[PDB]
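I have placed the structure first, in the form of structure tokens, so that the comments after it can refer back to it.
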Number of protein chains: 2
Amino acid sequence: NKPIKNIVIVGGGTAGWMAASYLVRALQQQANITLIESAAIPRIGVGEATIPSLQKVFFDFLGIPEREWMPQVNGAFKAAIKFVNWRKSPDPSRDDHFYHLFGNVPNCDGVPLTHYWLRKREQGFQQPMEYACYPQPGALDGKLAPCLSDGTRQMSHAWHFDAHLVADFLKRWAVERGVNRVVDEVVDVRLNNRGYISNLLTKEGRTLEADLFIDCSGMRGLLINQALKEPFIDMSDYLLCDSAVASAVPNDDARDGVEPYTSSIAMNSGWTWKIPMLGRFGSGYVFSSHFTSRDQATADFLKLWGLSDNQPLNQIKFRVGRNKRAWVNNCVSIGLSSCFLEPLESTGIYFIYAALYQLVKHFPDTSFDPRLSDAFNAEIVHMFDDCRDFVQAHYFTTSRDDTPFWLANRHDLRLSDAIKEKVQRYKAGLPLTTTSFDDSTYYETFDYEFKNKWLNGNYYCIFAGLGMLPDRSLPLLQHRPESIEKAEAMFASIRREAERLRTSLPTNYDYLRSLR
Amino acid sequence: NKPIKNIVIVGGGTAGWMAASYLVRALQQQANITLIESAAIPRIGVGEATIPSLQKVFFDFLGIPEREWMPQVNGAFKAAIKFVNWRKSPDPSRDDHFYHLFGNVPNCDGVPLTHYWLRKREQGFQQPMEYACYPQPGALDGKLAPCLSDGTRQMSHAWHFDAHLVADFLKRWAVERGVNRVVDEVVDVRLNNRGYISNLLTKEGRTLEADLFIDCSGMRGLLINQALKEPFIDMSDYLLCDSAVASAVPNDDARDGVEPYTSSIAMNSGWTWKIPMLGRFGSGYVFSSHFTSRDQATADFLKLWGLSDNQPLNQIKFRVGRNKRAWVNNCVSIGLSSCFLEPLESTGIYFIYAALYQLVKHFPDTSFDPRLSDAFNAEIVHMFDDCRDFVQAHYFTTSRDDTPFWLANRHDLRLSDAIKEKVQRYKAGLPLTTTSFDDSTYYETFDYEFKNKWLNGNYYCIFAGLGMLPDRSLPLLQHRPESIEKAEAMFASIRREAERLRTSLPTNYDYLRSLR
Ligand SMILES: Cc1cc2nc3c(=O)[nH]c(=O)nc-3n(C[C@H](O)[C@H](O)[C@H](O)COP(=O)(O)OP(=O)(O)OC[C@H]3O[C@@H](n4cnc5c(N)ncnc54)[C@H](O)[C@@H]3O)c2cc1C
Ligand SMILES: Cc1cc2nc3c(=O)[nH]c(=O)nc-3n(C[C@H](O)[C@H](O)[C@H](O)COP(=O)(O)OP(=O)(O)OC[C@H]3O[C@@H](n4cnc5c(N)ncnc54)[C@H](O)[C@@H]3O)c2cc1C
Ligand SMILES: [Cl-]
Ligand SMILES: [Cl-]
């Protein structure tokens, strides 16, 4: 079969230029890549939070080190997500916060530290799980950097940045390496009688043709949804939020510092993200239109940060779910054109480079073997649905009942058999999927991580944080006092590391300043 | 809940004493373990072949190094399985053999060497896959040891031994560490109205009681099948063989050497195993009674090795399949009481210590939370069904059509959706599950291996060996000539290692002799 030689990418957002960059890197020879993007249709970039695999899977593949791209996007460091007022109904006299931290939890004789902690709590141990099982939460409370002053890594971390800038960065990178950039707007898509994309008709009268089309046109799904009629699976029965009111809020970093984490502040009919950068933090009230009006949500958002009625706002709406098939005929959907999930766990950009990773792993020729796209589509389904369930697990697990929104999350959600099964195992006291701690190649081979994205530690951070604990500790531990004693030594070690971090880490602000 | 304190194991075979050994090791405190075995009911031990996880998962857990247990069981080294006359109808003028080797296949720019080999074959490359992608097949042809004379490991390996002796070894090991051994025969099992095992009535009038019962009574399933009425899922529609005629055959190792591998010699209505040890090799014609009589199979077996009509034979029969649930109420089935699969891929003893591993991971208290057994049962189902599909893939893939037996395997088998999906992906040219080569922690964390037992390399050895190749090479490779060039360097390196092994390895016989 003849190889794919001409590729057309529709879209100049984060998805489009990640696709252009990744493909021009992966396809070293025999690859003509063209990207068309409309100047009259804006890109989505609200100030985004990410996860560590952005470096390992995407930028490492491009050969771009962290020190190269991060200052070009005015990046800040992210070491966790802090959930505020998610556990109980808001009480100004109560400190309601917990962290979902990056990194793996140590194992002790084949059992994660989370389970040794639970047994301790049964006997009266008061300290919260993540403060016992991780070394960095207290450091995050102190708004400290994830690295020493000399740049030595001290904890797993990701990044906060304006996605507009990473698109510009990748634009310059990809164009320099041969990607043809076209500023124009597609107005019509022509299919043959078979149903394959023949050509694209633009606004300036250009006719674009290719062997392979990549749809990065955003939520509208110009190619995959509108032209190819691939149905979008609405999953509003799984998750309730469908809107957002967002803006940027100035921050006096000199006296307030820069929080080295994303915040998720539970509201009456949703939650508000806080994504710190230098000089400001991006913020957005994600809400359900069925429980609050955009007007009311706007008022709550302004009141939360004490913003004025003159503050410019980014009014957003979206549909939760995914296409039935991400790849149909000769068109691959990447980004918002493929799927969407509320930014509760920073999975948006992850969906992009994870899908691109899978596209190269299933790269077609001009014959377009349906076995390739079928396999690709199955991977996308697994990827999205797994993250959807993890996010949903934040909702039906909550104890809040103060508003109709939270009551609905507790009782009226549709749950997959998969997430029901995990929760059942968790409640039984069983550890979920764990990996080796004294190895960490889980982060080095993406096939492993892609198929097992969320581990025991991730779920425990969420569940224990929301106050939903297993019925009992592992029955096995009653037979292994030596293992229990060994776990105590590990807890003590974590406590010592936390104390060392407190006096060794520079503030996140000072470290970000040293990088200018 | 009160902890499990009294445990009764029924059975003194390989399963029973592995269970006794593993549990007395895992349950350091609060564990009274009793094993009852009948002296009038023999154990099954035909001379068994194993896989490397026996050391990593079982003996390492007991703290017993290879050098300790192997000479106690008169063990020989196994480095692969050689399949003879499986590809085509037997032709004495043709050499029909291929190896299924232990170990992982190297990756080159995210693609296994198997796929770079396939592309080469498309362009005329003649050398068989496993001889190109592995360094040791030629060494195995030369009957060389898997280690240097000084004991330095040179290739991944497992073991051949009489399972009777490993049972005796573990018996002595477990009894010395507190396991109570009872020589008697259970004649009646009493259940309460709930359906839980109350007590065991023996032949000498003893009444045995416990919190937890382990059924290692063999194929009869004294507790799980007969008492608890748990249905056995007959899978004769998946696999056709149901019988075996076996014996031991003397070998002049001084002039013939000792083959460092198990052989699988395809017959008219089944296949014959060859499991070499010092001084002899165990052998057994596995056959389907629906295509040949035991009498005819016996004659073929004797004729194959030139044995006489006076040669004592072990006439065996079995049912292929598994219990619907491995663990019911307060009874856990381990070994032949749980499931059986023909020894095509040496999975029998694997099923034992893998299940025991899972039992400890799901260890109950006296309340017996059904969530624990449900989770355990699901793992057993995955374990068996996955190995069943892998074994079955040897059968429906063959090109042989010379007998009704092989025609039936080609056309009349029932295939799971899972195996159909894998074959489809393979035929499309896609790599199956792969792991990191420059790491090998896949063999260090059993959770990983248990869920992903058979990798791309394993399937490729079987499929390419049977002459069933993908329709085409990976389309991506047409865009990456640099990766192709890089793979050539790896092939050259493997060729050099093979040449070094040829002149460096002692013969398997001489090395086994040096260990006496
Ligand atoms: C409210 C919100 C919060 C988010 N938070 C996070 C987060 O915290 N972390 C994270 O990682 N991700 C997050 N995401 C996701 C992420 O921001 C976006 O998915 C990503 O940055 C851009 O996706 P996209 O490029 O596919 O869509 P878009 O940004 O909409 O890109 C659309 C592009 O296609 C072009 N185009 C469209 N139509 C046509 C046409 N007819 N002809 C020609 N050209 C055309 C447009 O000009 C534009 O260039 C969030 C998304 C939203 C909506
Ligand atoms: C033909 C064949 C080939 C095989 N090849 C391989 C191979 O190559 N590699 C591999 O790893 N595995 C292989 N296996 C599997 C392996 O040999 C056996 O599964 C294992 O060695 C023994 O299994 P078991 O102990 O559960 O059953 P058994 O050996 O039958 O043990 C039964 C025990 O339960 C006791 N018992 C029974 N009944 C009663 C009662 N009413 N009261 C009291 N006590 C009782 C018996 O006395 C006996 O001790 C093979 C099996 C077969 C049949
Ligand atoms: Cl997101
Ligand atoms: Cl076996």
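Per Swiss-Prot, chain B residues shown: 2-517, in order.
Per deposition record, X-ray crystallography, 2.2 Å.
Just so it is clear, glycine is given a Cβ too, placed from its N, Cα and C backbone atoms.
Long-range neighbours of B:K79 (mutagenesis position) (same chain, six or more residues apart, CB within less than 8 Å of its CB): B:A50, B:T51, B:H158, B:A159, B:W160, B:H161, B:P261, B:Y262, B:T263, B:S347. According to Swiss-Prot, the active site annotation covers B:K79.
For B:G13, B:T15, B:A16, B:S39, B:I42, B:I45, B:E49, B:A50, B:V187, B:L337, B:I350, the entry in Swiss-Prot reads FAD binding site. Cβ neighbours of B:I350 (FAD binding site) (same chain, under 8 Å, six or more residues apart in sequence): B:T15, B:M19, B:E49, B:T51, B:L55, B:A164.
All protein chains shown were included, and the count of other CB atoms within 10 Å of the CB of B:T348 (chloride binding site) stands at 25. DSSP assigns B:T348 (chloride binding site) to coil in the three-state reduction, placing it in neither a helix nor a strand. According to Swiss-Prot, the chloride binding site annotation covers B:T348, B:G349.
Experimental mutagenesis is annotated in Swiss-Prot for B:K79 to A, with the remark: Loss of halogenase activity.
Swiss-Prot lists B:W272 to F among its mutagenesis entries, and the accompanying note reads: No change in halogenase activity. In this view, B:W272 (mutagenesis position) is surrounded by 25 other Cβ atoms within 10 Å of its Cβ, with every protein chain counted.
DSSP gives B:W272 (mutagenesis position) a strand state. Quoted from Swiss-Prot, the note on mutagenesis experiment B:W272 to A is: No change in halogenase activity.
Annotation of the mutagenesis experiment B:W274 to A in Swiss-Prot: No change in halogenase activity. Same-chain residues at least 6 positions away in sequence with a Cβ under 8 Å from that of B:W274 (mutagenesis position) are, in sequence order, B:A50, B:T263, B:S264, B:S265, B:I266, B:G283, B:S284, B:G285, B:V287, B:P344.
Among the mutagenesis entries in Swiss-Prot is B:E346 to Q, noted as: The catalytic efficiency decreases by about two orders of magnitude, however the binding affinity is unchanged.
Quoted from Swiss-Prot, the note on the mutagenesis of B:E346 to D is: Loss of halogenase activity. Less than 8 angstroms from the CB of B:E346 (mutagenesis position) sit B:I82, B:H101, B:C388, B:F391, B:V392, B:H395, each of them six or more residues away in the same chain.
Swiss-Prot lists B:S347 to A among its mutagenesis entries, and the accompanying note reads: Does not completely abolish halogenase activity. Cβ-based neighbour count (10 Å, all protein chains) for B:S347 (mutagenesis position) stands at 21.
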Name the one residue among B:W272, B:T348, B:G349 whose Cα is closest in three-dimensional space to that of B:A16 (FAD binding site); these are the recorded positions.
B:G349
Which secondary structure state does DSSP assign to B:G13 (FAD binding site), in the simple three-class scheme?
coil
Roughly how many Å separate the Cα of B:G349 (chloride binding site) from that of B:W272 (mutagenesis position), to the nearest whole number?
17
Candidate with sparsest Cβ neighbourhood (10 Å radius) among B:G13, B:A16, B:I42, B:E49, B:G349, the listed binding-site residues
B:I42
Contacting recorded positions, sequence order - B:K79, B:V187, B:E346, B:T348 vs ligand 2, Cβ under 6 Å
B:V187
B:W272 (mutagenesis position) to B:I42 (FAD binding site), Cα to Cα, whole Å, comes out at 28
Around ligand 4, within a Cβ distance of under 6 Å, which of the recorded positions B:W272, B:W274, B:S347, B:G349 show up?
B:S347, B:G349
Reduced DSSP state (H/G/I helix, E/B strand, rest coil) at B:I42 (FAD binding site) is coil
